[PDB]
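Chemist: Let me begin by handing over the structure; questions about it come next.
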Amino acid sequence: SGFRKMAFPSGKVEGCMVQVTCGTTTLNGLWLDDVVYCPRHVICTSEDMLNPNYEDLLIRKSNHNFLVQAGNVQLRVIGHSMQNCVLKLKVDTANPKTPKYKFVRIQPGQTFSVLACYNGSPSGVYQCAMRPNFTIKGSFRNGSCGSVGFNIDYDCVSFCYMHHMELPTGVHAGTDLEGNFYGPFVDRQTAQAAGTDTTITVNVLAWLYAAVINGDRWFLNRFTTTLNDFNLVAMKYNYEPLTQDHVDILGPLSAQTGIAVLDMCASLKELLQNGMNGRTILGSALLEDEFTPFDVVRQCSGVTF
Amino acid sequence: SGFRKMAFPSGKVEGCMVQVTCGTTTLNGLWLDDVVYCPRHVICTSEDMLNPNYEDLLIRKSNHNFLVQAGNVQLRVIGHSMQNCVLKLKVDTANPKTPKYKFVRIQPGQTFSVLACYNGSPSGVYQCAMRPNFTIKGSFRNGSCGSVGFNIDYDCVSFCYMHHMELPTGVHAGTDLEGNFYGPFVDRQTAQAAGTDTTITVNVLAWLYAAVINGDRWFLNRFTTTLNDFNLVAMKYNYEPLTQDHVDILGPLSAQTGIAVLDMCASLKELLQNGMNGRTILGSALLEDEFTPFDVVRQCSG
Ligand SMILES: *[C@@](O)(CO)[C@H](C[C@@H]1CCNC1=O)NC(=O)[C@H](CC(C)C)NC(=O)c1cc2c(OC)cccc2[nH]1
Ligand SMILES: *[C@@](O)(CO)[C@H](C[C@@H]1CCNC1=O)NC(=O)[C@H](CC(C)C)NC(=O)c1cc2c(OC)cccc2[nH]1
Ligand code: NA
Ligand code: NA
Ligand code: NA
Ligand code: NA
Ligand code: NA
Ligand code: NA
Ligand code: NA
Ligand code: NA
């Protein structure tokens, strides 16, 4: 038993982390087969990042201006191309540690493991949730750009995040592996503001199902609701509206407990209107929203990869 | 910036995880060189686990009785010994992915990364702290025995925990890699309670320093207390006493933020007597004690 914030085993990703350097600007890159993926601002100087023209800056760069290092071993760059905010560097060596992988763009509220890296060497791993305002409440310092976020499904690593910047509020923003930023952020050295964040309702409901599975079910009421009525009420409490996919991925937890999804929504609605009344759920007085229904199922079922 | 519960990269340990089966009992094993380390209760049956005479049960087992599998491959057991609660199975093949390693016994309050595994396959990784009552608050289910805890320094993996048991209260207990249990627990199928769980005081203070570094200051006050006066109140709330060693270890955090330790102690004292009301610290509604001063410095130095 027990419920902890669990990251995926990071071994398959550790073997793909390299260092990328242009002049004196250095960050992390992702080495899959014979291609290294990294943030495009590696080609910028400190002053270039203030107001960069990436098309102009890249046209002056040649393959021999890129230093890619797996540890201390250099991988010669034999080709380069820009795709949105990510630089793709073809190298002379196919990574023998390349796992089965996919490039995926995740939804807000979906979780993933972040392998924090500095100078191409992994330093730590932890689980993040993509906030509804497309930020992540991570832990990133200088030199962490290029660190990737990922999920593992069986033998396949689904890469979903690459780190680019830290907002003034201390949260973090980045792109998918195709270089498309999550949310309305740009890769420039400017103070950028994120939208008003909200609570991930599908994850709170999954956490409620996890409590019911563990015998903590005092919050179950005799009410039900429609999905539209609940979505309108939830927004008044700064909670995210539920999608059809949200109801679908809550299916297994609903079947395992016998509690209909819309019944759990009405129970959560009462918890928002009247509070907890000095009671706790799973030992916590706060409603946790960084556990997806997959995270609840994966943890309680001992799923391996 | 930012502060999060983070674990070491587990790749060096994933290459050592194997599956050990004896009879109808299956758990995880740690494959280092030509030795596989796993909990010794894998040799027990349902009736044995009640009151197992391990010396008597082990002598009655042969090499062929143990099925060790590393991924697809089956490792041939060519020898078997036992050190306390850890069974040692010698195999005819050395693990090529064996990293630089060492077996260490950590102290209460220190942290380590847990690679939770099932049937020899890694499932997840998270950070745990060795609580003062020598239990850990982890997430282990059936088949997780043999999962190990560790710390990594440079290229060396320092193994410090192997999982054995979940107490009725939901917390977990295990041994070091020499088979010695952390706490007064025994590897038998009985309901066992631990001593009173106190709070790691030096860790709460470091966590409060991390909150100040990250812009959380609402809990601070203008007051200062003495070391003894704080420990009097701390022990009243089942907090571990704060030693001058702990005060010195918090030094870099105190100098970086400009808040003296004794100043932070006065803030913690107010939090214990008045509570947190409805506010939170670093997103938590409770006083966290599973972050060491090193965990805070290593994450908030810049
Ligand atoms: C990368 O490591 C650089 O390669 C770096 C990671 C952040 C820095 C510290 N912690 C992090 O997460 N990313 C940056 O430095 C980026 C630079 C590119 C152009 C995106 N910039 C920021 O993260 C940034 C800039 C500013 C700013 O200006 C002025 C004002 C306020 C906040 C801010 N964040
Ligand atoms: C291992 O996976 C078994 O190899 C298992 C790990 C626990 C299972 C559930 N969650 C875990 O962390 N370990 C055990 O099952 C051990 C067995 C060995 C012999 C110690 N037993 C317990 O953890 C246990 C037994 C009892 C009990 O009896 C009766 C009564 C109440 C609680 C309890 N926990
Ligand atoms: Na609005
Ligand atoms: Na009960
Ligand atoms: Na209405
Ligand atoms: Na309201
Ligand atoms: Na939307
Ligand atoms: Na049911
Ligand atoms: Na022999
Ligand atoms: Na012999």
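We number chain B the same way Swiss-Prot does; the residues here are 3264-3565, in that order.
Structure method, as recorded: X-ray crystallography, 2.0 Å.
Note: Cβ is positioned from N, Cα and C throughout, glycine not excepted.
Okay, so Swiss-Prot annotates it like this:
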- B:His3304: active site, for 3CL-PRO activity (ACT_SITE)
- B:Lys3353 to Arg: In strain: Beta/B.1.351 (VARIANT)
- B:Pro3395 to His: In strain: Omicron/BA.1, Omicron/BA.2, Omicron/BA.2.12.1, Omicron/BA.2.75, Omicron/BA.4, Omicron/BA.5, Omicron/BQ.1.1, Omicron/XBB.1.5, Omicron/EG.5.1 (VARIANT)
- B:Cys3408: active site, nucleophile (ACT_SITE)
- B:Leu3468 to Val: In strain: Zeta/P.2 (VARIANT)
Chemist: Looking only at Cβ atoms, how many others are within 10 Å of the one on B:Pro3395 (variant position)?
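Modeler: Summing over all protein chains shown, B:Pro3395 (variant position) has 22 other Cβ atoms within 10 Å.
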Chemist: Output the one of B:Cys3408, B:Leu3468 that, of all these recorded positions, has the highest number of other Cβ atoms within 10 Å of its Cβ.
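Modeler: Counting Cβ neighbours within 10 Å, the top one is B:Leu3468.
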Chemist: Ranking the recorded positions B:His3304, B:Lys3353 by other Cβ atoms within 10 Å, which is at the bottom?
Modeler: B:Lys3353
Chemist: Quick one: pull the CA-CA distance for B:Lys3353 (variant position) versus B:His3304 (active site, for 3CL-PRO activity), whole Å only.
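Modeler: Here the two Cα atoms are 17 Å apart.
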Chemist: State the Cα to Cα distance, in Å, between the residue listed as 'active site, nucleophile' and B:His3304 (active site, for 3CL-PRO activity), rounded to an integer.
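Modeler: Cα-Cα, rounded: 10 Å.
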Chemist: Looking only at C-alpha atoms, tell me how far B:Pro3395 (variant position) is from B:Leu3468 (variant position), rounded to the nearest Å.
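Modeler: Spelling it out, the Cα of B:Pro3395 (variant position) and the Cα of B:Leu3468 (variant position) are 16 Å apart.
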Chemist: In whole Å, how far is B:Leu3468 (variant position) from the residue listed as 'active site, for 3CL-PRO activity' when you measure between their Cα atoms?
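Modeler: Here the two Cα atoms lie 39 Å apart.
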